[PDB]
Amino acid sequence: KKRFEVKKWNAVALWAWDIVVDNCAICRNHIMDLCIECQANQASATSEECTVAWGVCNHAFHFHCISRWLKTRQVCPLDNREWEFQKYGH
Amino acid sequence: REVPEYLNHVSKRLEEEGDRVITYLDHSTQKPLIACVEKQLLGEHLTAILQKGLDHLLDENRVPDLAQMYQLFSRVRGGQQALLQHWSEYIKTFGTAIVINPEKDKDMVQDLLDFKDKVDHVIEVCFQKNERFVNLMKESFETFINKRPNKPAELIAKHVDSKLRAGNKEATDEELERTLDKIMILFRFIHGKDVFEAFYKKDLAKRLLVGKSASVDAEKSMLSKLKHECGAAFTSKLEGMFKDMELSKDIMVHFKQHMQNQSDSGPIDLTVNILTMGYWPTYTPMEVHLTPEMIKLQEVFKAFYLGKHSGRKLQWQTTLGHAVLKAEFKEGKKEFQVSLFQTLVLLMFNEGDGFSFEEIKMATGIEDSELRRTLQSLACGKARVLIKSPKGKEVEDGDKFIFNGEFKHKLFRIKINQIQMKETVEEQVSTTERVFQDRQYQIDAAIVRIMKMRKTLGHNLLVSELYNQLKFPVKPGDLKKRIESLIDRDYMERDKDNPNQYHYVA
Ligand SMILES: [Zn+2]
Ligand SMILES: [Zn+2]
Ligand SMILES: [Zn+2]
């Protein structure tokens, strides 16, 4: 009767880890909100360069709270999959 | 006389003064004599001979004439040397004007490829493969393509994309691997492959999600080919885009074997593709009113996915969706392959009819920027499904749309879906900002990476490493700007007291 139903329907969705209140997870503020290093004017006034970096492990963190966590160790601090860095941007 | 003819007269005298020594001359003389002739028909005018004859010879393709020139010129002092100079400055000159006028970018790549062929082909035959020449052709080729900052890389990609989409022209594998390898050899010349990746990725996703490609095993070699001569991280992402495709299949099989033992009701065959947020491009979510029937399916699935895959979160991307609609017309029964945004709109016409842009934008819920073109099809272009009252190339505010009655189309399964694979200007610009505003971190992150390797290093001795590690330029302005950020945040420092030496500083 209808002049138009739906036979097939292809959908698309993107997944990301559910991390309680999507927190910066290294500074646990918010994934998109200054950081700590930035949030507080110590001797670093580069809050302009504050975004999210995603790793191969796929959890994201602030480019800042993370580039730090790398001098010392070198592994997605939630994953074990050694970090490697595939994407900047919210 | 012209040159082809002059160079002929020279290869004649040399033959005569040569076939003279054999006859009445003393074998001794041959050496002095010939040197004289050579240094009076060639030495003493090389410069003058090229300056007014080479150019013409090349862009006209006088192969034979090019050869006699090569051989001859070789015999002289700096004859083969001087022949290079011009040849190279020729390549660049004619090469530049192939890539510097934005107005001619449509033909940009093909012409670059075709040029490269003429050039190469002359090196084989005419220059006997002399490698000094391959060096210069290669070297110079990269001097002119990069006089135009970012387009080359982009275009190369948009070109490759037209080679992997749906289409008959690429009907063999033997030569598709060739047209694919021929391009790759150009690639190597470009500066800013990070732009190539950029658009490349963006163009695959659209291909992997909406409408088929030339060949599966074909689309694969390309990656294989990029991994090689470029990096394993460069392609890291894309390789992932694919994996996600394989997984989405697996899962899909299970959701169906599970959904099986439910005595099922659902009249819709739903197939879902789950993508890893970090690999794929960034996508802006769009709020739209999905038919109840629809949401349910999507919900039951979500539950099936979140369960069995604990610790995750989905986010449906309507922008990338598409579906199949059965249509009940007069003189037909056709089915369409439409995007989600197209599906919705159309459905309004089941328990409705005759609608105005506004009343549409109300009921599903699209966005002016899109709804326009989403509506530009269905009507305007090809004029076939829907009809626009205030009829015109574009879409305004009042314009009413009528459910058409035409259909003489000799097909079933029409693809209106073309809209889904066109990159709007917005898309373009945006997908370029996220690369300039991307290099910044790639620089920073690459600086730090090295600083750790060797705790102390000289500035110009660093700028050098970056040119090898990054996949792009790096303005001196920006670099300076970078060390700044890193000294302030305490990752490195200037010690020994000479702004040209840097110490790590953990
Ligand atoms: Zn920050
Ligand atoms: Zn992680
Ligand atoms: Zn953080």
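The numbers used for chain A are those of Swiss-Prot, and the residues that appear cover 19-108, in sequence.
Per deposition record, X-ray crystallography, 3.1 Å.
Cβ atoms here come from the backbone N, Cα and C positions, even for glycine.
For reference, Swiss-Prot has these:
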type    : residues                   : note
BINDING : A:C42, A:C45, A:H80, A:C83 : Zn(2+) 1 binding site
MUTAGEN : A:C53 to A                 : Strong reduction in ligase activity; when associated with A-56
BINDING : A:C53, A:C56, A:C68, A:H82 : Zn(2+) 2 binding site
MUTAGEN : A:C56 to A                 : Strong reduction in ligase activity; when associated with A-53
MUTAGEN : A:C75 to A                 : Strong reduction in ligase activity; when associated with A-77
BINDING : A:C75, A:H77, A:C94, A:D97 : Zn(2+) 3 binding site
MUTAGEN : A:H77 to A                 : Strong reduction in ligase activity; when associated with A-75
MUTAGEN : A:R91 to E                 : Impairs UBE2R2 activation by neddylated Cul2-RING(FEM1C) complex
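Overlay of Swiss-Prot feature records on the structure.
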| residue | record | Cβ contacts under 8 Å, 6 or more apart |
| --- | --- | --- |
| A:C53 | mutagenesis position | A:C42, A:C45, A:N47, A:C68, A:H80, A:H82, A:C83 |
| A:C56 | mutagenesis position | A:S62, A:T64, A:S65, A:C68, A:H82 |
| A:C75 | mutagenesis position | A:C94, A:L96, A:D97, A:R99, A:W101 |
| A:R91 | mutagenesis position | none |
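With all protein chains in the displayed structure included, the most crowded Cβ environment within 10 Å among the recorded positions A:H77, A:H82 is that of A:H82. Annotated Zn(2+) 3 site A:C75, A:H77, A:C94, A:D97; additional same-chain residues within 8 Å of its Cβ mean position, judged by their own Cβ, are A:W35, A:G73, A:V74, A:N76, A:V93, A:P95, A:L96, A:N98, A:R99, A:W101. Its Cβ placed at the centre, A:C42 (Zn(2+) 1 binding site) has 24 other Cβ atoms within 10 Å. Counting every protein chain shown, the Cβ of A:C83 (Zn(2+) 1 binding site) has 20 other Cβ atoms within 10 Å. Every protein chain considered, the tally of other Cβ atoms within 10 Å of the Cβ of A:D97 (Zn(2+) 3 binding site) stands at 14.
Of all the Cβ atoms in the protein chains shown, 19 others lie within 10 Å of the Cβ of A:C94 (Zn(2+) 3 binding site). Ligand 3 lies under 6 Å from the Cβ of the following recorded positions, listed in sequence order from A:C42, A:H77, A:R91: A:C42.
Taking the mean position of the Cβ atoms of A:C42, A:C45, A:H80, A:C83 as the Zn(2+) 1 site, the remaining same-chain residues with a Cβ inside 8 Å of that point are A:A43, A:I44, A:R46, A:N47, A:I49, A:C53, A:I54, A:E55, A:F79, A:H82, A:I84. With a cut-off of under 6 Å between the Cβ and any atom of ligand 2, the recorded positions A:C75, A:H77, A:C83, A:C94 reduce to A:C75, A:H77, A:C94. Close to the recorded Zn(2+) 2 site, the chain also has A:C45, A:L52, A:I54, A:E55, A:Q57, A:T64, A:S65, A:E67, A:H80, A:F81, A:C83: residues not among A:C53, A:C56, A:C68, A:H82 whose Cβ is within 8 Å of the site's Cβ mean position.
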